[PDB]
Amino acid sequence: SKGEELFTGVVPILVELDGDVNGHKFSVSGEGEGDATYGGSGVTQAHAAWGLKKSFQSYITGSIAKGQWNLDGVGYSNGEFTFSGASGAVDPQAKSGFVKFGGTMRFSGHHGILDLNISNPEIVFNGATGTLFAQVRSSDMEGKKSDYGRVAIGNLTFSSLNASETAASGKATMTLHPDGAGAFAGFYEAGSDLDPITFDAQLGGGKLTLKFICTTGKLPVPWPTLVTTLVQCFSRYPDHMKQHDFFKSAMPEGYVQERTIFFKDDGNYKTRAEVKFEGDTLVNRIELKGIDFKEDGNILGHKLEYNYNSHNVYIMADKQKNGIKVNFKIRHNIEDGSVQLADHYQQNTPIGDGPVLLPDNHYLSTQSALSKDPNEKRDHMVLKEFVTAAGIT
Ligand code: HEM
Ligand SMILES: [Cl-]
C-alpha cells in the first residue's frame with residue numbers, strides 16, 4: 001500500500017551501469033520515466049498458434065509432395081506454427097477487436113511447383129465469430145505463382161473468448177474462407193475444416209520510456225544484451241494480483257537484484273544492482289562483470305540484430321531470503337537468421353527491514369522496442385517497454 005502509492009503516476013528514472021566484459025570496461029547512463037499504471041485497449045504484445053491443417057503438414061513432409069517449410073518470424077511447437085504481434089485494439093467490455101501479427105510461413109513441394117506463402121496474419125473478432133486474414137502467395141499445378149494479397153483465409157468460431165482491462169485471449173475452430181481456397185490449388189473446398197487457432201494479447205502495460213548513452217565511447221557488447229540489466233517495479237499488476245507485487249512492496253527502501261546470464265555457446269554476465277528511490281527519482285545502479293566471451297562470437301563480434309523479442313519472466317517466492325527467484329530465456333536474433341539464447345537466473349531481496357509481498361508463482365509479459373535518436377551522435381539506445389503481470393486467474 002505504501003509502496004504501491006509511489007507508482008500511481010509518472011515517475012522519473014535514472015540508470016547507472018559500470019561494466020567489465022572480458023577486460024573491456026564501459027559505463028552506461030540512462031534517463032527516462034515509468035508509468036506502472038499505463039494502459040488502454042491497444043495491443044502492446046500478442047501471440048497466436050495455428051497448425052494450418054494437420055493433414056496439410058503431413059502432406060508437405062510426405063512422400064507425394066516431398067517438401068518442407070521455412071519460417072521467418074514464425075516458430076513451431078506442439079504441431080502448431082506460432083506467431084507474434086504487437087499491433088491491434090480490443091474493446092474488453094464488448095469482447096471485440098483486432099490483432100495484427102508478423103512472420104512468414106513458406107511451404108515447398110513437387111520440385112518447387114508448390115510454393116505457398118502465408119505472411120502477417122491478422123484477426124477480427126467479436127466473441128461469437130471472427131476472420132483470420134493473411135498475405136498469401138501460392139502457385140498452380142504447373143508452377144505458375146499467384147499473388148492473392150491480403151486475403152480472408154479462415155472463418156473463426158470461438159469455443160472461448162475472454163477479455164479484461166489488461167488482456168484478451170481465445171480459441172476458435174476454423175473453416176476455409178472462399179477467398180483463400182484458390183491458394184490450395186482446388187484441393188480444399190470453401191467451408192472445409194482447418195486447424196483451430198489460439199491467441200492471447202496484452203492490452204496496455206506498465207510503460208517505460210528510456211534513453212541510454214555509453215559514456216565511455218563505443219559500447220564493447222551489443223546494446224540488446226544489456227536490456228534486461230538496464231526496473232520491474234514499473235510492471236502493471238492487475239487489481240486481482242496486487243498482493244503478488246514484490247517489487248513495489250520493497251519501495252522506497254528498494255531491493256537488490258542479482259543475475260547470472262549465460263549466453264549459449266559463449267560467456268556469461270554477473271550483475272548486482274540496487275533499485276531504490278533517491279528523492280522523487282527511481283534509481284537503478286548496476287555493476288556488471290562478463291567473462292569467457294569468444295573474441296569472434298555473437299557478443300564481442302557484434303553479430304546481434306538491433307531488435308528485441310517479447311518474453312515471459314517467471315517469478316517464484318524465495319521465503320528463506322525474504323524475496324523472489326526469477327527465471328527466463330531471452331532470444332536475441334543473430335544477423336545470419338539464427339538465435340543467440342541468453343539464460344537468465346535472478347534473485348531479488350529487499351534492502352529495508354520492512355515486510356514485503358512474497359508472491360504466488362506468476363509471470364510478467366514483457367515487450368521491448370529498440371530505436372535510435374536521429375540527433376544523438378554518441379553510442380546510445382532508446383527503449384520503449386510495456387510490462388503486465390499475468391498467470392494468476
Ligand atoms: C505437380 C503438381 C501436384 C501434384 C501431382 C499433386 C498431387 C497431390 C496428391 C496425389 C494429393 C493427395 C494427397 C494424399 O492423399 O496424400 C494432393 C493433395 C493436396 N495438394 Fe497437391 N499436387 C500438386 C501440386 C499442388 C499445389 C501446387 C498445391 C498448392 C498449395 C497443392 C495442394 C494440395 C493440398 C492442399 C492437398 C491436400 C492435402 C491434405 O490435407 O491431405 N498441390 N496433391
Ligand atoms: Cl548494438
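Numbering starts at 1 and runs along the chain as displayed.
Per deposition record, X-ray crystallography, 2.5 Å.
Quick reminder: no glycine exception, Cβ is built from N, Cα and C everywhere.
According to Swiss-Prot, the mutagenesis experiment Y308 to C (Swiss-Prot position 145) carries this note: In mut1.9; shifts fluorescence lifetime from 3.03 to 2.74 ns. In Swiss-Prot, a mutagenesis experiment is listed as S310 to P (Swiss-Prot position 147), annotated with the note Increases fluorescence at warmer temperatures such as 37 degrees Celsius. Swiss-Prot documents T366 to H, W or F (Swiss-Prot position 203) as a published mutagenesis change and attaches the note Results in significantly red-shifted excitation and emission maxima. Quoted from Swiss-Prot, the note on the mutagenesis of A369 to K (Swiss-Prot position 206) is: Abolishes the tendency to dimerize and leads to monomeric fluorescent proteins. Among the mutagenesis entries in Swiss-Prot is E385 to G (Swiss-Prot position 222), noted as: Suppresses the 399 nm excitation peak, leaving only the longer wavelength peak at 475 nm.
Fewest Cβ neighbours within 10 Å among the mutagenesis positions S310, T366: this applies to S310. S310 (mutagenesis position) sits 6 Å from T366 (mutagenesis position), taking the C-alpha atoms as the reference points.
Within the set of mutagenesis positions (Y308, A369, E385), the lowest number of other Cβ atoms found within 10 Å of a Cβ is recorded at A369. Nearest by CA distance to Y308 (mutagenesis position), out of the mutagenesis positions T366, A369, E385, is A369. In the three-state DSSP scheme, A369 (mutagenesis position) falls into the strand class.
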